[PDB]
Every structure is written in structure tokens, then in C-alpha cells.
Amino acid sequence: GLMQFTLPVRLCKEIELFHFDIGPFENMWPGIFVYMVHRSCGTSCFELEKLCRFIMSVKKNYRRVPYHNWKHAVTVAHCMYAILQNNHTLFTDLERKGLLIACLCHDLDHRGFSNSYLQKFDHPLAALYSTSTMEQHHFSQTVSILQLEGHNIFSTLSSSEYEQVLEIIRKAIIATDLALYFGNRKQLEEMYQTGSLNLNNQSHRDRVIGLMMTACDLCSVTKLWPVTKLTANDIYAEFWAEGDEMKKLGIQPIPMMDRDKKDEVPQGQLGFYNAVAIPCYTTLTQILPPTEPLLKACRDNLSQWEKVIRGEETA
Ligand SMILES: Clc1nc(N2CCOCC2)c2ccccc2n1
Ligand SMILES: [Mg+2]
Ligand SMILES: [Zn+2]
């Protein structure tokens, strides 16, 4: 257990910042994740051999889609790492173990299509799971991989710690369903403002962990503008494919997803920062003040999209 992962100096320092980009070298992403587990959790949280086999099985079960890919998995885990590191004493040992694994697993076997597209297609997964269709699948895929031989990174936990962590992971992965985000944040807003928010109340923690999951999941909008902008193209490449597939089912897609209406992208990103991103990091910053850099970066990027619209730069 005397075997640290270390990172080159520039990464060793930048990985601690919310806005860290994990880079274009895929073969370093596993080592970045282990590094984060070792500092966030301990070098003892997981048997390294089991962790490495688990990481590589998770990687293998992410597909080669423009956005909802292995890089998104590690990026979202890194944002959670930064939240946990900036809020040291607020989370249990089980929560630190669970949430980085939840983040790495949260989009397992994603095909680049929304819950909506599965329902209009009449995909079998839409029959098996009527709401949070892809997210119940992602959790399903996580449990499958935990059950491959040699892959039970939790095997040293007690029976009841095992149940607690898998339950943290399931809520955390379900919370990445943006349809559940709006009510979750509204509730957290009221509880914070009326002063009823209580982190010893498990159902309140669940809510707070769900909003962190949304914050980590959307964290593309909290990068430096050049990362945010280039990622938006991957995001839109999936939307346009979905739009195409909607048109093949005989359904005019929403204009966000229509590759004939690319002109409307900047105004669509404005709606998204205003309806989703800014509210998310605002309430998150209210509950966890050290996460403010996420809100500040998100505001900077809103202002960068306003500049794209005012023709003061292009896409
Ligand atoms: Cl319009 C839009 N949707 C996003 N997400 C909604 C659907 O799940 C996938 C991602 C998004 C996520 C991050 C950054 C900008 C984004 N912009
Ligand atoms: Mg998802
Ligand atoms: Zn995601």
C-alpha cells in the first residue's frame, strides 16, 4: 500500500482547481482518477488491483459517442473531487468512496440519446424503466460491473456499509436525470431560505448530494471559455444526431436539436445557463460556500455566450 500515483507538476497543482481540464491523453485518465481517490478517500479505501480492474471495465462500457463518453465520466468525477476537497469535513468516509465511483459510473453505456428519444423510439429500456430511463440503466450497469469477479472494490465494507454506499451511488446516479433537478433545487432553495436545511437529516443530505451531482454533471459550463466552447460542439453533435433520429421517426425536433437551426445555438445556451446552470451553482454556493468558483466560472461563460450573440465573436 506504499504505492502513490503522482502527476506531473502542472497537473498536481491544476487538478485541485474546479476548472481543471483532464487533457486529451486518454491513457492518463485512469491514473488521474486513482490520484483523486487516493487524496479524497485514502490509499486504503480500495485494493489498487480491484480498483484498476474496475476502472478499466467501466471505461470499456462507455461508448464512442461525441460527448457522453469516458472523458465525460472522468471530468464529472474530477468536479466531485474538487467539491469534496474544498468541503473536507462535511462528508462521511462512505460518501467520499461512493460519490467518485458514482460520478465515474453515472453515464455508463450511454448511447448519446435523451430519455425522450428512447420513449418516442419505444426502446426496450423505456419499458423496463418509465422514468429516469438512462439513469436507472447506468446504475444497473454499475451493479453489473461491481459483480464481475475481482471487481468488488467495496468487498472490505460490512454488509450494511455495502448497502449504504450502493444506495448513495443509486441516488447519486438517479439525480443526474435533469428532469429531477428542477424540483430538487427548488426544495433546497426553500429549505436554505426558511432555515430548515439540516445536513444530519439523511433526506436533506440526499438532496444536497443530488445537487452536487447536477453541478458535477454540468461542469463543462464551469471551465475556461476555450474548454466550454469546444465541449459545446460535442454536446451539440449528440443533440443534432438525436434531431436527425427524431426526423426519421416523423417528429420535428426542438430547434436546439435541429442541425438546420445552428444559428439558434447561442440563444439556446443563454436559456440553459439562465434556466439551469446559474440556478444550480447559485443554490450549490449558498449550501456549500467554497464551491463559489463554479458559480463565478459559470457566470463568466454566460457572459462569453452573450458576446457570441452580440456578434463580438463567432462559433
Ligand atoms: Cl443545452 C445544454 N445541455 C446540457 N446537458 C443537458 C442534457 O444532458 C447532457 C448535458 C449541457 C451540459 C453541459 C454544458 C452545457 C449544456 N447545454
Ligand atoms: Mg446522464
Ligand atoms: Zn453525465
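Residue numbering in chain A adheres to Swiss-Prot, whereby the residues present occupy positions 724-1038 in order.
Looking at the header, which is where the method is noted, we find X-ray crystallography, 2.2 Å.
Cβ coordinates are placed from backbone N, Cα and C, and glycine is handled just like the others.
Database features, via Swiss-Prot:
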- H791, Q992: 3',5'-cyclic GMP binding site (BINDING)
- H791: active site, proton donor (ACT_SITE)
- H795, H829, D830, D940: divalent metal cation 1 binding site (BINDING)
- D830 to A: Loss of activity and of zinc binding (MUTAGEN)
- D830 to N: Reduces activity 1000-fold (MUTAGEN)
- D830: divalent metal cation 2 binding site (BINDING)
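Set side by side, the recorded positions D830, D940 differ in how many other CB atoms lie within 10 angstroms of their CB, and the most is found at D830. It is 11 Å from the Cα atom of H791 (3',5'-cyclic GMP binding site) to that of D940 (divalent metal cation 1 binding site). Taking CA atoms as the reference points, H829 (divalent metal cation 1 binding site) and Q992 (3',5'-cyclic GMP binding site) are 23 Å apart. In this view, the densest Cβ surroundings among the binding-site residues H791, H795, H829 belong to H829, judged by other Cβ atoms lying within 10 Å.
If you take the C-beta of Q992 (3',5'-cyclic GMP binding site) and look for same-chain residues 6 or more apart in sequence within under 8 angstroms, you find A955, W1028, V1031. Among the recorded positions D830, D940, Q992, residues whose Cβ is positioned under 6 Å from ligand 3 are identified as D830, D940. Apart from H795, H829, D830, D940, the residues listed for divalent metal cation 1, the same chain places the Cβ atoms of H791, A796, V799, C826, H833, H861, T899, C939 within 8 Å of the centroid of those Cβ atoms. Close to ligand 2, meaning a Cβ under 6 Å from one of its atoms, are these of the recorded positions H795, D830, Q992: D830. Taken residue by residue with DSSP, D830 (mutagenesis position) is part of neither helix nor strand, so it is coil. Counting in whole angstrom, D830 (mutagenesis position) lies 8 from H795 (divalent metal cation 1 binding site) by their C-alpha atoms.
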